[PDB]
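Peer 1: Below is one structure. I have some questions about it.
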Amino acid sequence: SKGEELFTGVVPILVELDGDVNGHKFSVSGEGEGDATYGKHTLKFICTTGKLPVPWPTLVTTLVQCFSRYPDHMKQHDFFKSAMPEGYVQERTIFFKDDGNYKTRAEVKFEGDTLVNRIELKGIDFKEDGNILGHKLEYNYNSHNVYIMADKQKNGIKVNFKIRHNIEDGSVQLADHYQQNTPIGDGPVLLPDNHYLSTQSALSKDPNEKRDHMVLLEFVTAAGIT
Ligand SMILES: [Mg+2]
Ligand SMILES: [Mg+2]
């Protein structure tokens, strides 16, 4: 189908983020590839401005749900690919419990044969010795369910989920995600029935990289319709 046909093979991915958290300005660039056939993508991210002022794990959700594997019997519910190549706007508010919040605006679209995620991130009202600005988050990542519903009035989707970030003392830092996606182009898109994406993510380091960086391996599969 339109859009989906662009994802049958391996697709290069570029991610570019500019961020400001409590006045700490930074940029991140990522490169990698995705194979939606297998719900798989791999990326390496670099902080191009120096040291990242927030923990890497807090940026994972912000840093391409078009690479999710939609089972054949759910293909009519894949909004993300249906909006391609023109793309979609992905906006979030991320509430860190007992701490500050991120607001993000991204455009995800093809530039030539590459899938590009371009993001502006703004974080405010973080505690200086909270888990975020105090860098108390472990370098790992849990598996989540990402809940999706149609937003027919916006010709898009509404998405909600709760990220669990492990803290170095055994506790959990919750990050409540509220998300909206709307197409950039004016063509038709697939508006889905309620369903979810099951995610899993592995964080690692490149032993040959001296810059502040994150290597990510992610698998995502749509479910919840039988
Ligand atoms: Mg196929
Ligand atoms: Mg633990």
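The residue numbers of chain A are those assigned by Swiss-Prot, with the residues present covering 2-64, 68-230 sequentially.
Looks like X-ray crystallography, 1.2 Å, at least that's what the header says.
The backbone N, Cα and C atoms fix where each Cβ goes, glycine too.
Got these off Swiss-Prot a minute ago, pasting:
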type: MUTAGEN; residues: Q69 to M; note: In Citrinine; leads to excitation and emission peaks of 516 and 529 nm, respectively; when associated with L-68; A-72 and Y-203
type: MUTAGEN; residues: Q80 to R; note: In Azurite; shifts the excitation and emission spectra to shorter wavelengths and increases quantum yields compared to BFP; when associated with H-66; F-145; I-150 and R-224
type: MUTAGEN; residues: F99 to S; note: In alphaGFP/cycle 3 GFP; improves folding at 37 degrees Celsius, reduces aggregation at high concentrations, and increases the diffusibility of the protein inside cells; when associated with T-153 and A-163
type: MUTAGEN; residues: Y145 to A; note: In Cerulean; leads to improved quantum yield, a higher extinction coefficient and is 2.5-fold brighter than ECFP; when associated with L-64; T-65; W-66; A-72; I-146; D-148; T-153 and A-163
type: MUTAGEN; residues: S147 to P; note: Increases fluorescence at warmer temperatures such as 37 degrees Celsius
type: MUTAGEN; residues: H148 to D; note: In Cerulean; leads to improved quantum yield, a higher extinction coefficient and is 2.5-fold brighter than ECFP; when associated with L-64; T-65; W-66; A-72; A-145; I-146; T-153 and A-163
type: MUTAGEN; residues: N149 to K; note: Increases fluorescence at warmer temperatures such as 37 degrees Celsius. In Esmerald; leads to brighter fluorescence; when associated with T-65; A-72; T-153 and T-167. In VisGreen; leads to brighter fluorescence; when associated with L-64; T-65; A-72 and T-167
type: MUTAGEN; residues: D155 to V; note: In EBFP2.0; shifts the excitation and emission spectra to shorter wavelengths and increases quantum yields compared to BFP; when associated with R-30; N-39; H-66; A-72; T-105; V-128; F-145; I-150; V-171; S-198; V-206 and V-224
type: MUTAGEN; residues: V193 to A; note: In mut1.5; shifts fluorescence lifetime from 3.03 to 2.72 ns; when associated with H-145
type: MUTAGEN; residues: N198 to I; note: In mut2.1; shifts fluorescence lifetime from 3.03 to 2.50 ns; when associated with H-145 and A-176
type: MUTAGEN; residues: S202 to F; note: In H9; increases fluorescence at 395 nm excitation; when associated with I-203
type: MUTAGEN; residues: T203 to H, W or F; note: Results in significantly red-shifted excitation and emission maxima
type: MUTAGEN; residues: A206 to K; note: Abolishes the tendency to dimerize and leads to monomeric fluorescent proteins
type: MUTAGEN; residues: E222 to G; note: Suppresses the 399 nm excitation peak, leaving only the longer wavelength peak at 475 nm
Peer 1: Should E222 (mutagenesis position) be counted as helix, strand, or coil on the basis of DSSP?
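Peer 2: For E222 (mutagenesis position) - judged by DSSP and reduced to three states - the answer is strand.
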Peer 1: Please report the number of other Cβ atoms within 10 Å of the Cβ of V193 (mutagenesis position).
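Peer 2: Result for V193 (mutagenesis position): 25 neighbouring Cβ atoms inside 10 Å.
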Peer 1: Counting only residues 6+ apart in the same chain, whose Cβ is under 8 Å from the Cβ of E222 (mutagenesis position)?
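Peer 2: Within the chain, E222 (mutagenesis position) has Cβ neighbours under 8 Å at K41, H42, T43, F71, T203, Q204, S205, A206.
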Peer 1: Which ones in the same chain are close to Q69 (mutagenesis position), with CB under 8 Å and 6+ residues apart in sequence?
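Peer 2: Non-local contacts for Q69 (mutagenesis position): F84, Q94, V150, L201, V224.
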Peer 1: With DSSP assignments reduced to helix, strand and coil, which class does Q69 (mutagenesis position) get?
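Peer 2: Once the DSSP labels are grouped into three classes, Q69 (mutagenesis position) ends up as helix.
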Peer 1: Can you name the mutagenesis positions among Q80, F99, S147, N149, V193 whose CA is within 10 A of the CA of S202 (mutagenesis position)?
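Peer 2: Hits: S147, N149.
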Peer 1: Looking only at C-alpha atoms, tell me how far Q80 (mutagenesis position) is from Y145 (mutagenesis position), rounded to the nearest Å.
Peer 2: 30
